[PDB]
Amino acid sequence: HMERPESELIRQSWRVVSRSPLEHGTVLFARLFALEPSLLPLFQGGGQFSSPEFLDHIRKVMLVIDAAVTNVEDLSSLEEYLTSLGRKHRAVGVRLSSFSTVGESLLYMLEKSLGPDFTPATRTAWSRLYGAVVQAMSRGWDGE
Ligand code: HEM
């Protein structure tokens with residue numbers, strides 16, 4: 001139940017991001033790995049000593065976010081998918097807490113993409129949308 005003005009804040013900002021999703025995705029992940037560098041070895045080539053490739057995984061992440069934005073007014077049709085996606089991440093050793101770090105990284109990347117256009121309402125909207133995505137994913141840890 002996000003109302004139209006906030007929905008439109010999200011849709012407009014997402015269009016900006018969507019001009020260059022890999023570029024922006026790399027910003028998100030660079031911040032993520034600064035906060036939680038332990039995540040790196042999950043990716044192909046991310047270890048000092050099969051696994052997803054980094055840029056392909058960014059495309060995937062941006063496609064999930066894209067589906068969330070498409071469904072910003074009501075995420076209900078994505079719930080089963082998201083729960084499944086959470087299960088997948090759990091199974092490979094990604095802690096649920098790391099999704100909070102992703103959220104921080106997402107807000108960072110948006111701030112960088114948008115500057116003053118990243119209004120307080122836009123930030124709050126995105127926090128609520130992403131929070132809802134993570135809520136659905138969390139079913140995967142039995143950890144709602
Ligand atoms: C801490 C952050 C993350 C790490 C370390 C990470 C890691 C991974 C790993 C290791 C896989 C492979 C899973 C497998 O093959 O079974 C994967 C798959 C995937 N991840 Fe992530 N992930 C992260 C966040 C995200 C987020 C936030 C999204 C979406 C919003 C996402 C979307 C995907 C998708 C769509 C797949 C493909 C799943 C499939 O094969 O069906 N990831 N991720």
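Easy rule for this one: first residue shown is 1, then count along the chain.
Structure method, as recorded: X-ray crystallography, 1.6 Å.
From the backbone N, Cα and C atoms, a Cβ is placed for every residue, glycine too.
Look at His57 (mutagenesis position): DSSP puts it in a helix. Swiss-Prot lists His57, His89 with the feature heme b binding site.
Here Swiss-Prot notes a mutagenesis experiment, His57 to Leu (Swiss-Prot position 64), with the remark: Improved binding of dioxygen and carbon monoxide to the iron atom.
The Cβ of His89 (heme b binding site) has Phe99, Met137, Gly140 as same-chain neighbours under 8 Å, each 6 or more residues away in sequence.
Every protein chain shown contributes to the tally, and the Cβ of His57 (mutagenesis position) ends up with 16 other Cβ atoms within 10 Å.
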